[PDB]
Amino acid sequence: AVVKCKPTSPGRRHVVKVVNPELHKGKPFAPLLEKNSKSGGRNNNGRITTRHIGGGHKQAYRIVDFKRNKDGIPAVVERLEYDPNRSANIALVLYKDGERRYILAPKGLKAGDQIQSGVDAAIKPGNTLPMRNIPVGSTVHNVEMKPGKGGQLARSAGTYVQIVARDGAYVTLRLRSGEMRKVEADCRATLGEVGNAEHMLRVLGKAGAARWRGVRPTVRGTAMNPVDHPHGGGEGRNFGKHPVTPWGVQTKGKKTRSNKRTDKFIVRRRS
Amino acid sequence: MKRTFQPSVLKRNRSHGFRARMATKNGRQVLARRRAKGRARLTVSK
Amino acid sequence: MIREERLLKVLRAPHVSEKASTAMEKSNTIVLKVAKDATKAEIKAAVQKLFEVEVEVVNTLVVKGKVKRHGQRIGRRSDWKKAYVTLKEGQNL
RNA sequence: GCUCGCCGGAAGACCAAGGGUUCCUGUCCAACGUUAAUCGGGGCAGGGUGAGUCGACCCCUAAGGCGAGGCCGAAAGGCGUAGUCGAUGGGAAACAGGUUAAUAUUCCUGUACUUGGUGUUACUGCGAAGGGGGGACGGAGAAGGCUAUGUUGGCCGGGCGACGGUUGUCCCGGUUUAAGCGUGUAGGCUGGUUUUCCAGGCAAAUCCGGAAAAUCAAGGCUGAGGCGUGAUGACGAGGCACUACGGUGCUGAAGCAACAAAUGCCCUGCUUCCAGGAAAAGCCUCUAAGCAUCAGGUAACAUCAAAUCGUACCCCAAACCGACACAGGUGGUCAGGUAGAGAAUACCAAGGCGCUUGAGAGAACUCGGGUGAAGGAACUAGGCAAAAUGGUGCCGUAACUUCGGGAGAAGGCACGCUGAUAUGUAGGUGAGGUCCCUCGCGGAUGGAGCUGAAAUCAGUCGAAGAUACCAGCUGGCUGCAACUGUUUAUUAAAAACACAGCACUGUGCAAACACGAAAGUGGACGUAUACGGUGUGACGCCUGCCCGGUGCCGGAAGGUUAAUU
RNA sequence: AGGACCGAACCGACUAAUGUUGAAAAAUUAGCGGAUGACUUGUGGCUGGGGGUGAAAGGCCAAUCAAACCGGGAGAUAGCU
Ligand SMILES: [Mg+2]
Ligand SMILES: [Mg+2]
Ligand SMILES: [Mg+2]
Ligand SMILES: [Mg+2]
Ligand SMILES: [Mg+2]
Ligand SMILES: [Mg+2]
Ligand SMILES: [Mg+2]
Ligand SMILES: [Mg+2]
Ligand SMILES: [Mg+2]
Ligand SMILES: [Mg+2]
Ligand SMILES: [Mg+2]
Ligand SMILES: [Mg+2]
Ligand SMILES: [Mg+2]
Ligand SMILES: [Mg+2]
Ligand SMILES: [Mg+2]
Ligand SMILES: [Mg+2]
Ligand SMILES: [Mg+2]
Ligand SMILES: [Mg+2]
Ligand SMILES: [Mg+2]
Ligand SMILES: [Mg+2]
Ligand SMILES: [Mg+2]
Ligand SMILES: [Mg+2]
Ligand SMILES: [Mg+2]
Ligand SMILES: [Mg+2]
Ligand SMILES: [Mg+2]
Ligand SMILES: [Mg+2]
Ligand SMILES: [Mg+2]
Ligand SMILES: [Mg+2]
Ligand SMILES: [Mg+2]
Ligand SMILES: [Mg+2]
Ligand SMILES: [Mg+2]
Ligand SMILES: [Mg+2]
Ligand SMILES: [Mg+2]
Ligand SMILES: [Mg+2]
Ligand SMILES: [Mg+2]
Ligand SMILES: [Mg+2]
Ligand SMILES: [Mg+2]
Ligand SMILES: [Mg+2]
Ligand SMILES: [Mg+2]
Ligand SMILES: [Mg+2]
Ligand SMILES: [Mg+2]
Ligand SMILES: [Mg+2]
Ligand SMILES: [Mg+2]
Ligand SMILES: [Mg+2]
Ligand SMILES: [Mg+2]
Ligand SMILES: [Mg+2]
Ligand SMILES: [Mg+2]
Ligand SMILES: [Mg+2]
Ligand SMILES: [Mg+2]
């Protein structure tokens, strides 16, 4: 659950940990791992294209199945595991034919449970169906947007998508952001919310904790010189400007979405 | 006091060596300039 | 097999010094100057053919030349190769 | 040559980087050396670096580089696929002794090991650019078992002391031995074996994964150290003869035990935590095409091969980076004694040095120190500087508090040596003996010997017993910043920056955003519990009114309005 | 357990004195801060000049930085000395 640390040092006073007794303690499944080196925010030109990224603990990549297309073969959950690469927990499932895969662990899924994908699967958490067959009002996760492409929506811990209507070839979803969207009825969705809903309750407690996750310090613009940021300069603390990004674009309210290719699928903006 | 020149043969050769010069058009221009000038040693490689 | 004239060219001169004399009297080794590009096998064959003496092994080292001075012009002597070849304990050139 | 002093976790000894002959010998003293110089890292000549096992090279990959085609770009070029490079990482193998003026795991002596090619014999299903296993991996912590190593005893050799004593419970020295081979131990991990079946591993597979049944539950893997051998050897104090005074030839005693003990090894182990901890080959195994009593594979034996390059010397420095023989800088390894917690510190060992100008004198003044009557911050911008405090054990300790702290609060007492308790205790270690068994590096019992605190009581010396070196000044009130951190390399370390936390706002994924004429790339192999931007800055109580101005968001009736016509 | 505590190596650089044609173009001596971590360090790699990088001082980018260095336009221009 959520555990408060004892204030035995200044850096511990505010730490809140999220501890799961049911996660595996051993090493992960070796055949489903590969390296991923860190970028530091640098692109192939070598330049910082995203600031505030660097360092952190080494991690290995767990190949997760977002497609779930081993159709019609029941599988049993072996163990829940810790994944460095995401907020959610992953679950190691064993297929009846001897194949092992990692999937996003939904809420309430424990070891020994039975999951299955396909058009004929039952309505149970962890089961994957084309959204044609899922009743309206169901809450799914790991939702696809193009058939056969892989789930892309509602993948972070505690997130899910509401199926609010089906009309012909399209189903209407309600995303966590509050946006109503249309997707083709043949895209697949996994039933139930994704687990580890306490992830948002953690408190890092100290600066080093954020440095462990690869986050570097953020320098305020108003603390720079004019040559470095539109906010720089001043004798003392001076602002007298409309807030903007480091590149001069207004940054409190100005909308930046510009994609006409996709405006047809948006029913309502997140408001 | 730590001074600016910290010798390292590998880095010297990789940054200023003959083959690093021949890699780029500008490097060949450097070599052509130094041949025209008449330099006894074209590069650090020597 | 190594062709004849390569054998005739690999050997240059016998090395004369007191360490060489000590080696001759103690371990039946002869020390001699060889081509800068000769190999242990080629020295093997050439000493066995041009002195009619059989040998156990060959040890080689390359001597770096000395930087010297001749009226303030600097000049470097050339590197050469030295061979320690051990005769087979019964021949005594 | 004798004596004196200094370092000794270095100012000793190896190596990497870097340098390149500075290394050793002979000779010279013009210049160089902050002086002289017979000397030298100086001049001149000669000599010196020996590898199947060390390193490179080589096989394999990381970050990253280059990149056939390709995509993109006025040109130049940019990115990138297949590939190919790239160690700071993974991959076979050697030790001890001797020897030169200068090299040595390279030479010699002795004893080993590795890989590969051939040939013979015997038996055989061999085969990959493919499948599977393995290689293969974090931080912290704890303990047990060991060794390096040290001390003491025993043993051997020598000694009997310049001045009182010293045949003894006395003094000095030595008491060493490797890889390999055999043994498989302390200990760690793991149930094993045989059938049958199978939507999996791009095809196949007897291999891996999965399912069921039967049977036995002891098999397997890993593993320091010890012991035996290596070793009837080598080494060995010290003797005997030359000395050409450097040292050279012959001989060679003892060569045991107990205790203590690592930061090293078992240990890539075990326990635990979250921040969840490289890759690929070598290696093992499976088959595909294919071949088919050929080839190939396994085993034994014989034989051949293991090339090329580095190897001198300095290496916390007079040889590297600093213009200098420059109080500077420079990664790794080794790690003795006494006291001590200790790699601090003091004095020493091995070892290495006295820092390349001296000789006098004993003024002011400057620098670095010692002491000081009475007073004790009166000094001064300011207790700046100095003085002072300082250890271990035990007693005791306030406001306030986020209940952890504050706190080593403050303050106090004891502290040496000798004897006894106890001819050395509690404890630790542990031989002999005994008794067993599946017999062994075995189990139980026994306790010799060795080592050995702490305490109490009594005495005793001094002015002083934490005696030196070493080693907190303490308390009260208050501003600012919550805190650990970071910064103006070279006048500013702070109240500045960051920070966990908070809020606003953008972003529905071909995301926003950023680099880029573009292709692409980062964000992210992430998906709104996510990512970017902005402000504020732990925590507690909170965060009031104004939308007139300037922004931003929404609206789209009306007015005005571009190219166009 | 810990961006826990005391303290060497190690990394820094708060005070004072010396030095200031220095032993040294930033040090020495005595004290001082951190010392299991937002730590420190070796080796290699990447980012290039109106560009980089910056826990932000206009700091740093080879003793050079409110726009590096080298070469060129170039004998810039100079009502000024
Ligand atoms: Mg950011
Ligand atoms: Mg922030
Ligand atoms: Mg500022
Ligand atoms: Mg501006
Ligand atoms: Mg003001
Ligand atoms: Mg104002
Ligand atoms: Mg001393
Ligand atoms: Mg010379
Ligand atoms: Mg010399
Ligand atoms: Mg002189
Ligand atoms: Mg003279
Ligand atoms: Mg000389
Ligand atoms: Mg060689
Ligand atoms: Mg040999
Ligand atoms: Mg690559
Ligand atoms: Mg390329
Ligand atoms: Mg091309
Ligand atoms: Mg390669
Ligand atoms: Mg390497
Ligand atoms: Mg030597
Ligand atoms: Mg021992
Ligand atoms: Mg050497
Ligand atoms: Mg000197
Ligand atoms: Mg020096
Ligand atoms: Mg150092
Ligand atoms: Mg010391
Ligand atoms: Mg005086
Ligand atoms: Mg005094
Ligand atoms: Mg006085
Ligand atoms: Mg007095
Ligand atoms: Mg006063
Ligand atoms: Mg006054
Ligand atoms: Mg003071
Ligand atoms: Mg003092
Ligand atoms: Mg005030
Ligand atoms: Mg502060
Ligand atoms: Mg601080
Ligand atoms: Mg600093
Ligand atoms: Mg400064
Ligand atoms: Mg300062
Ligand atoms: Mg602020
Ligand atoms: Mg600390
Ligand atoms: Mg100091
Ligand atoms: Mg400390
Ligand atoms: Mg300023
Ligand atoms: Mg500079
Ligand atoms: Mg300019
Ligand atoms: Mg002009
Ligand atoms: Mg001019």
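Just so it is clear, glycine is given a Cβ too, placed from its N, Cα and C backbone atoms.
The mutagenesis experiment C:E18 to A is recorded by Swiss-Prot, whose note states: Binds normally to ribosomes; strongly reduces trigger factor binding. In this view, C:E18 (mutagenesis position) is surrounded by 7 other Cβ atoms within 10 Å of its Cβ, with every protein chain counted.
Among the mutagenesis entries in Swiss-Prot is C:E18 to Q, noted as: Strongly reduces trigger factor binding.
Under its mutagenesis annotations, Swiss-Prot gives C:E52 to K the following note: No effect on trigger factor binding. Long-range neighbours of C:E52 (mutagenesis position) (same chain, six or more residues apart, CB within less than 8 Å of its CB): none.
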Collapsed DSSP category at C:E18 (mutagenesis position): helix
